[PDB]
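Quick notes on the structure that follows.
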Amino acid sequence: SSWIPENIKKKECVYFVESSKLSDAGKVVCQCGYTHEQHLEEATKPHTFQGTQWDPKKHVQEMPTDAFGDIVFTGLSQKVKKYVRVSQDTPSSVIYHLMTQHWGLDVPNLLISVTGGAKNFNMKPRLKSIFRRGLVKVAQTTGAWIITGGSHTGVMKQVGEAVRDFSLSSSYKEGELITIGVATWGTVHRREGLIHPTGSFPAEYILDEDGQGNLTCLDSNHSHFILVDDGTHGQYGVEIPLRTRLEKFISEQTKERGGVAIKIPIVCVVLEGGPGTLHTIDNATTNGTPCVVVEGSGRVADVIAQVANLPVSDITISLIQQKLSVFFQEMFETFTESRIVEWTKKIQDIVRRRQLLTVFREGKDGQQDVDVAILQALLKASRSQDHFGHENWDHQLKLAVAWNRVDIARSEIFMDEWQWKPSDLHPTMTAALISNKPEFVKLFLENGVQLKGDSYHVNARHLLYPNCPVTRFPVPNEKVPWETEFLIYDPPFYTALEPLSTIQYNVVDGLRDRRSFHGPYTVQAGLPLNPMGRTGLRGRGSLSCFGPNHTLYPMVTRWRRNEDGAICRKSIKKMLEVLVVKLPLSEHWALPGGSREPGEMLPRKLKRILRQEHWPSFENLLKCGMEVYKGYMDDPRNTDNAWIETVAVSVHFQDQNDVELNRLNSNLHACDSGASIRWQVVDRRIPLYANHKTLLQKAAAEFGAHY
Ligand SMILES: [Zn+2]
């Protein structure tokens, strides 16, 4: 295939910096890890002088790849395995197209992810056996893919051992399961021979792990390899960001059965691990991937399992250090102060996402293979999921009946916080009949299936500031207020200095109205101080100006009629319908509002990109109604010197046929320029931004509706 060097890139360094190190057995390399002798071709040439500093974003550039083919190991396995050298920023849409039809990989039905320890790992004889049986049983059925880092060390090798065993002893024989290995190109020992500008496909890879020094050897039982590159040598952890994006894309943005979308189930299992495992778990849970932690594995598994049920407030700095000096004993001397306060924020973030985290207890709980824990995680993540509706949870039940677990399917039926209708069990009963399992059909037909701790700003203290490759300083819930001393505080200053005087803070400084609703706020030097605590950044970021940013997000409401005009009281209480809008390229709807333009009186988005030639009328009507909230939101764009403040005016229509009040509003509400407009029912799982669902929850209780 020659589609590569055409659609897949690799990264290199253009000039050498001469960093002051020795890099084990060597005399300086550049700053990257590669020696001046082999550091491309024009780096040693004096291409003028770009300075004396190293910045990755500045002088690393993409090039067509030269490392892809069919690796065949020397003598331990005479087989063919496909591999490719992708870069760090290749979009997660050409990688899927490369896997589907350039290797011959069919669409999977499960996306198991295995993360854990490396170069420091020793399973107990019983943990190894239970993990082997569970993984073999789970991968034996369905079409599961096993995403795992590729190297000949630790759990990444002891997963390949089980794959090899199941592929050597099987009725269908050969290999019926697909195990993908994503690793970092820099940390590969014998990279030579694996690089050819056109492509070879013997790609012989002699495996020696005696003189590896510091570079891990590639595994020899995985089926496919995706080696990411960043232009760096000997630096692990590059593959952590790309792996989660690819997993999310394959899980929720590739299947189109039923005409809308389907989320392919995905789970991430944890077996021990270190610094690189906590980051992977945080990234996966942030994207929405369920995580299961095997208790007893050690060093990350015990640490996260021992605080998996405690309230987020009491997980403090000194609580980590007490649980970080028993599982990390030889490595405790490495642990510094600026790194413990980072291991704490990540653990707090993982714990507070309690709907995407299960713990596989060892002795007296889940006393079976890991499939029970996987089922529990999938069924708990499908019920608390936001975008895909009630039709998504209907298929993990089918997976459960495929795995012969009847107690797990019984638990979902009898849950008091899950409103399921009786005709919603057909896709599971259909599979129960096919598989000849009387237990499930007997369970179903019985249930009417007749045939005929602390409250601080959370999103403001969120990693990965939007639309920027920057990171915030880790600020745990303990030390967010501006009074508590945080001596390590050294946050970045990203803002898409110091003569900022003549700014009348706490007053209407010209046509800006810099007046916070939560009383007067303080100023440090020439910049304000964020109320409600710290964020982890500084400056202003992607915001108008320092201080409070004012907006006028409205909400509009009608009672949910169905067919007759009587208020359609639902199964529990009244439900009401909110009118929302969608951005042209976004995964969430938004409330019909925005910034208050000077002298506009309308929030610049109900006034533009929306209905026109009627602004004065509804403007004279909007100023009649009860406010439900006024002030600061937990918006993810906040910083230590800038924030967003809002007014929430609720307008309500009692009658659907109330003359032109609702008819003219509905008949005229047409963007004619924008992407899409719609109405939505107000439930606890509406796909809005969290800042908007907060207003919905705080205002739907003012009319008697059920959120
Ligand atoms: Zn370099």
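By the numbers in Swiss-Prot, the shown part of chain A spans 60-511, 1235-1278, 1293-1503.
Determined via electron microscopy, 3.3 Å.
The backbone N, Cα and C atoms fix where each Cβ goes, and this holds for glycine too.
Going by Swiss-Prot, these are the annotated features:
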BINDING   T174, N179, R302, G333, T336  ADP-D-ribose 1 binding site
MUTAGEN   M215 to A  Abolishes lowering of temperature threshold for activation in response to reactive oxygen species. Abolishes channel activation in response to ADPR/Ca(2+)
MUTAGEN   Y295 to A  Abolishes channel activation in response to ADP-ribose/Ca(2+)
MUTAGEN   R302 to A  No significant effect on channel activity; when associated with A-358. Abolishes channel activation in response to ADP-ribose/Ca(2+)
MUTAGEN   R358 to A  No significant effect on channel activity; when associated with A-302
DOMAIN    1354-1498  domain 'Nudix hydrolase'
BINDING   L1381, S1382, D1431, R1433, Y1485, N1487  ADP-D-ribose 2 binding site
MUTAGEN   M1397 to I  Only slight effect on activity
MUTAGEN   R1400 to Q  No effect on channel activity; when associated with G-1407
MUTAGEN   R1404 to Q  Abolishes channel activity
MUTAGEN   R1407 to G  No effect on channel activity; when associated with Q-1400
MUTAGEN   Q1408 to E  Decreased channel activity
MUTAGEN   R1433 to A  Abolishes channel activation in response to ADP-ribose/Ca(2+)
Original post:
Counting all other Cβ atoms within 10 Å across every protein chain shown, which of the mutagenesis positions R302, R358, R1404, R1407 scores highest?
Top reply: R302
Original post:
Out of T174, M215, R302, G333, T336, which of these recorded positions is nearest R1400 (mutagenesis position) by C-alpha distance?
Top reply: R302
**OP:** Quick one: of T174, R302, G333, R1404, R1407, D1431, which recorded positions lie within 10 angstroms of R358 (mutagenesis position), measuring between C-alpha atoms? Sequence order, please.
**Re:** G333
Original post:
Just how far apart, in Å, sit the Cα atoms of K511 and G1235 across 723 unmodelled residues?
Top reply: 50
**OP:** Please report, as a whole number of Å, how far the Cα of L1293 is from the Cα of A1278, with 14 residues unmodelled between the two.
**Re:** 14
Original post:
Which residues, sitting 6 or more apart from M1397 (mutagenesis position) on the same chain, put a CB under 8 Å from its CB?
Top reply: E1415
**OP:** List, in sequence order, those recorded positions among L1381, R1407, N1487 whose Cα sits within 10 Å of the Cα of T174 (ADP-D-ribose 1 binding site).
**Re:** none
Subject >> Where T174 (ADP-D-ribose 1 binding site) falls in three-state DSSP terms >> reply: strand
Original post:
Cβ distance under 8 Å to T336 (ADP-D-ribose 1 binding site), same chain, sequence separation 6 or more: which residues?
Top reply: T174, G175, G176, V329, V359
Original post:
At the Cα level, what's the spacing in Å between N179 (ADP-D-ribose 1 binding site) and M215 (mutagenesis position), rounded?
Top reply: 11
Original post:
Per DSSP, what is the residue count of the domain 'Nudix hydrolase' (1354-1498) in each of helix, strand and coil?
Top reply: 30 helix, 39 strand, 76 coil
**OP:** Tell me the Cβ contacts of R1433 (mutagenesis position) under 8 Å, same chain only and six or more apart in sequence, or just say none.
**Re:** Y1247, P1248, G1337, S1338, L1339, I1440
Original post:
How far is it from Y295 (mutagenesis position) to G333 (ADP-D-ribose 1 binding site), counting Cα to Cα, in Å?
Top reply: 12
**OP:** Could you check which of the recorded positions (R302, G333, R1404, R1407, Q1408) sits closest to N1487 (ADP-D-ribose 2 binding site), going Cα to Cα?
**Re:** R1404
